[PDB]
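Worksheet: the structure to be examined is printed underneath.
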Amino acid sequence: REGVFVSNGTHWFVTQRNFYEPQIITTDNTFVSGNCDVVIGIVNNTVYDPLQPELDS
Amino acid sequence: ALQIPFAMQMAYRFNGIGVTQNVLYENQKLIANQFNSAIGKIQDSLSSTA
Ligand SMILES: *[C@@H]1O[C@H](CO)[C@@H](O)[C@H](O)[C@H]1NC(C)=O
Ligand SMILES: *[C@@H]1O[C@H](CO)[C@@H](O)[C@H](O)[C@H]1NC(C)=O
Ligand SMILES: *[C@@H]1O[C@H](CO)[C@@H](O)[C@H](O)[C@H]1NC(C)=O
């Protein structure tokens, strides 16, 4: 949403671009646009939805 | 100097003009061809006249 995706080697995070502070990737750290086919160098990784545990109550 | 991939540098230059970075990645081949073509016009502009 504003930041970079980065990986430590095993896990994927999102950071602000001027200081390394790794956050878990979520539907509110991010925004969608379209299918995966269009984008060069896209990677397969899980995005966490913060509503899913709460709506599961 | 901090390295960054050129298509990711261009995404952060697109966010700088208020155009959301997916508008680059979804059009990256078009934007690359328009840039390569526009540098080609500079060679003609400087070759054909002083
Ligand atoms: C990457 O970060 C996660 C944070 O939970 C950690 O579990 C994992 O060991 C790290 N991997 C490496 C290669 O450092
Ligand atoms: C990045 O470079 C490597 C080695 O040249 C290549 O295998 C890979 O396809 C390149 N990345 C993309 C997005 O094509
Ligand atoms: C990404 O994941 C989907 C669903 O598991 C799969 O169809 C696709 O082939 C994967 N692509 C790569 C590059 O692993």
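Numbers in chain A come straight from Swiss-Prot, and the residues shown are 1091-1147, in order.
We read in the header that electron microscopy, 3.3 Å was used to get this structure.
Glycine residues also receive a Cβ, built from the backbone N, Cα and C atoms like all the rest.
What Swiss-Prot notes for the natural variant A:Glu1092 to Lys is this: In strain: Theta/P.3. Here the residue is the original one, but Swiss-Prot notes a natural variant at this spot, A:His1101 to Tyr: In strain: Theta/P.3. Under its natural variant annotations, Swiss-Prot gives A:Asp1118 to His the following note: In strain: Alpha/B.1.1.7.
Distance from the CA of A:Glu1092 (variant position) to the CA of A:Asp1118 (variant position) is 11 Å. Annotated pair A:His1101 (variant position) and A:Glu1092 (variant position), C-alpha to C-alpha distance, rounded: 19 Å.
Taking A:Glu1092, A:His1101, A:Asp1118 as the candidate variant positions, the subset whose CB lies under 6 angstroms from any atom of ligand 1 consists of A:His1101. When secondary structure is read from DSSP and collapsed to three states, A:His1101 (variant position) falls in the coil class.
In the three-state DSSP classification, A:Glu1092 (variant position) falls within coil. Counting only same-chain residues at least 6 apart in sequence, those with a Cβ under 8 Å from the Cβ of A:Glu1092 (variant position) are A:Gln1106. Over all protein chains present, the Cβ of A:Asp1118 (variant position) has 11 other Cβ atoms lying within 10 Å.
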